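Student: Below is the structure I would like to discuss, written out as structure tokens.
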2 protein chains.
Amino acid sequence: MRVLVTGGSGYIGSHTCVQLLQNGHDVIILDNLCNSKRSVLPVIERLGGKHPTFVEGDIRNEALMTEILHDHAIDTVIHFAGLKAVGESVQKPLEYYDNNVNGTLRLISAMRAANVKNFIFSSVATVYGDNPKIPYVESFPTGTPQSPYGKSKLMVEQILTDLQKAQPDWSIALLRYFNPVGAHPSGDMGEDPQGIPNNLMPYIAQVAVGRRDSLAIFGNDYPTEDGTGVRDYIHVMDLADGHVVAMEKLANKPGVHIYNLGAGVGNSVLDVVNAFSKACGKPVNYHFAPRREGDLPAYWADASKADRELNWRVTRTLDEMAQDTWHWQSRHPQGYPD
Amino acid sequence: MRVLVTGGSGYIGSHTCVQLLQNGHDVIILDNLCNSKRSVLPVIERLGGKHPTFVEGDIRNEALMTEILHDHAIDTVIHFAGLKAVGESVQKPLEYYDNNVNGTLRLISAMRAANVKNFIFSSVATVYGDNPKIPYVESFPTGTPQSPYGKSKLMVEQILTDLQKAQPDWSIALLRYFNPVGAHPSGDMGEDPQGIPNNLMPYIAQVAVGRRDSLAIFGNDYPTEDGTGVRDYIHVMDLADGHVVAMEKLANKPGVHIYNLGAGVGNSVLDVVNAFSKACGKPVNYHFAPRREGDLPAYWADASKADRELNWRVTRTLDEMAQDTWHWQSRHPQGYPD
Ligand SMILES: NC(=O)c1ccc[n+]([C@@H]2O[C@H](COP(=O)([O-])OP(=O)(O)OC[C@H]3O[C@@H](n4cnc5c(N)ncnc54)[C@H](O)[C@@H]3O)[C@@H](O)[C@H]2O)c1
Ligand SMILES: NC(=O)c1ccc[n+]([C@@H]2O[C@H](COP(=O)([O-])OP(=O)(O)OC[C@H]3O[C@@H](n4cnc5c(N)ncnc54)[C@H](O)[C@@H]3O)[C@@H](O)[C@H]2O)c1
Ligand SMILES: O=c1ccn([C@@H]2O[C@H](COP(=O)(O)OP(=O)(O)O[C@H]3O[C@H](CO)[C@@H](O)[C@H](O)[C@H]3O)[C@@H](O)[C@H]2O)c(=O)[nH]1
Ligand SMILES: O=c1ccn([C@@H]2O[C@H](COP(=O)(O)OP(=O)(O)O[C@H]3O[C@H](CO)[C@@H](O)[C@H](O)[C@H]3O)[C@@H](O)[C@H]2O)c(=O)[nH]1
Ligand code: NA
Ligand code: NA
């Protein structure tokens, strides 16, 4: 199929693009490069074994969006573009609402104009809000995210829902991601954060590579097996795969298809640390710190639905998540070249 | 004060502007005229006894917004602009999200750019969602509105909240309106809907004036005193007044000040009908129809807070609401001139 992948040069999108090309789809990436570099493009092509067309631009640019859509005869759009730094969203709410909420509305408005009606949205587990019931099931009603970032995702999901209802021939997937980690097995593509990484894995990776002193473990008094926070880590390659599948199986299938993308199991901060130490051949340095603001103690996905309906499930392990990360981190300590 | 009133030429805004001028404030109205006419301007000036500067434009136009804000040295902004037809929002979700959500974000982004930090937002009771607890109190947590229109208001309230938190010197009032009705006592300004009116009052008014046959009463089996739906009707003049007060007393007072704007009492469809029959000197024709989709049986505001904190409360009665409406309807059956 002809697919436009916004945010295509970012973390999850690049991996997604590789898998997409591998499946012989025609890929058009649209990214504004606020959190990615042009240097990843050649890697995508290489690893994907096919050329993806790149367009520098902003989802907020309705007209451009509309033009692309038409120019490339797109059949479906995978929307990864946006801002996602939680803490920062607290400090800069407008930018999040603008990039994410207005960003998506401009994009879907362009889609409407161009007659495109198949969409895949990058959502988040946070939409479940403070749910005591874990694992989290798609049949649960959403709650209220604590950060503007989370709010923004929930808002988009709602907008998309209403849109579908009003334009019923639309096929829209709301992919609720849990905690993406890992890197392409080649060790030549992976997550490349700028500055202090906010997620656990990359932070650990930075400590291991000698860039950081110690990992601060946000709280050790949770009502968890080891007192550290528990999450549902999912390898970026599995995520990528789930995207291809969702795109291929839901294209032209009217409705709002919601699926939790996770391994369906939880792992502690300690569990992750240990896996990493093992992967990089040395004990990762860490210390206990106070709980982070708004942090939940533990949650993970119920991924039966995706299994059942899309025949999709994770195949990579936690060790692999760690190994792949270390490989990329270690082979390219400066990440993507400027 | 110097105040920018978006949506100033509309229903609630025009009345608000009159009251504002009467209090000697400098008013700049910004409206795109999608649901109002230039013909109301001269009426505002007349009734307000002072000239308000008018600017035709769209809140979505950040740059313009920013320019106005600066050009006019605005001190505070009253934001009434947006789309509000519930049913239509179900049918055209994008336009609502765009006008309301993106619309407000562009406006507050312009405010930020111009250094303006006092805002008043037109909110809705629907934000309380399906709350069994009535009357509705500001201390209640919000729920989930059933229409994109309602969702859009809730989204804005959230965005504004986050913004305030990140820019703490901002003063933002979230005015939750209940059911505005009525008209300026002069009978020369009032609500001028185009096409089939969606609210009860105007519809009744149209029946009375001979334009409509019968009023359809949406359901007569509610668990209410008379089986008809109950609401908190509030005279547009009271609403207007509450806006002036809120603006004058909250300007430069950091925080998110939320207030329910209602009379604090409920009235049935029948109650309203009867009041109107009385006002126009003839029985209003009506019939019982099935319940409307998503209609709640009864709700009204708890307005103690505004009383307590702003010393504000309604002064107009239901009869006056009816009388004023009929007066405007009857004196200007074609509404505002093209
Ligand atoms: N990474 C996670 O843990 C996590 C968890 C759940 C949800 N998500 C979501 O998944 C998506 C992808 O996340 P990611 O990890 O790849 O982050 P990322 O930063 O790597 O990917 C986002 C990309 O989109 C681009 N972009 C940002 N705003 C844009 C705009 N207005 N116009 C055009 N391009 C724009 C950035 O340049 C970047 O390449 C995001 O929408 C994110 O919110 C990620
Ligand atoms: N009327 C009600 O019962 C009710 C109940 C609760 C909330 N509200 C809200 O109160 C506000 C005022 O409502 P109203 O009854 O006066 O409606 P209205 O239609 O009379 O007022 C809205 C005005 O804003 C203008 N406008 C619309 N979109 C615009 C845009 N993008 N840029 C610039 N101007 C734009 C329209 O031309 C119109 O003059 C709205 O935000 C509405 O959602 C009204
Ligand atoms: O330096 C660090 C970083 C993380 N943690 C802990 O590690 C776990 C995971 O932290 P993080 O990677 O920040 O995961 P989450 O907090 O759960 O958030 C991610 O996963 C969510 C869905 O699960 C999405 O909403 C977000 O976009 C995404 O960043 C949590 O227990 C954190 O307490 C630490 O102890 N120290
Ligand atoms: O032709 C009609 C119109 C209305 N009604 C009834 O009259 C009452 C009020 O109807 P309406 O004016 O549509 O009031 P609401 O449905 O309560 O909605 C208004 O008030 C809300 C807050 O109270 C805001 O969210 C909306 O913007 C606003 O339009 C309800 O019981 C309706 O069932 C009828 O029976 N027939
Ligand atoms: Na429809
Ligand atoms: Na701050």
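Header lists the method as X-ray crystallography, 2.2 Å.
Using the three backbone atoms N, Cα and C, a Cβ is placed for every residue, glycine included.
Below are the features listed in Swiss-Prot for this protein:
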- A:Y149: active site, proton acceptor (ACT_SITE)
- A:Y149 to F: No major structural changes. Catalytic efficiency is very low and affinity binding is 12% of the wild-type enzyme (MUTAGEN)
- A:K153 to A: Decreases the catalytic activity. Not reduced by sugars in the presence or absence of UMP. It contains very little NADH (MUTAGEN)
- A:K153 to M: Decreases the catalytic activity. Not reduced by sugars in the presence or absence of UMP. It contains very little NADH (MUTAGEN)
- A:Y299 to C: Loss of epimerase activity with UDP-Gal by almost 5-fold, but it results in a gain of epimerase activity with uridine diphosphate N-acetylglucosamine (UDP-GlcNAc) by 230-fold with minimal changes in its three-dimensional structure (MUTAGEN)
Student: Tell me which residues of the chain lie with their Cβ under 8 angstroms from that of A:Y149 (mutagenesis position), as long as they are six or more apart in sequence?
Tutor: A:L83, A:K84, A:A85, A:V86, A:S89, A:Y96, A:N100, A:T126
Student: When a 10 Å sphere is centred on the Cβ of A:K153 (mutagenesis position), how many other Cβ atoms does it contain?
Tutor: 28
Student: In DSSP terms, helix, strand or coil for A:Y299 (mutagenesis position)?
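Tutor: SS state of A:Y299 (mutagenesis position) = coil.
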Student: Taking just the CA atoms, what is the gap between A:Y299 (mutagenesis position) and A:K153 (mutagenesis position) in Å?
Tutor: 18
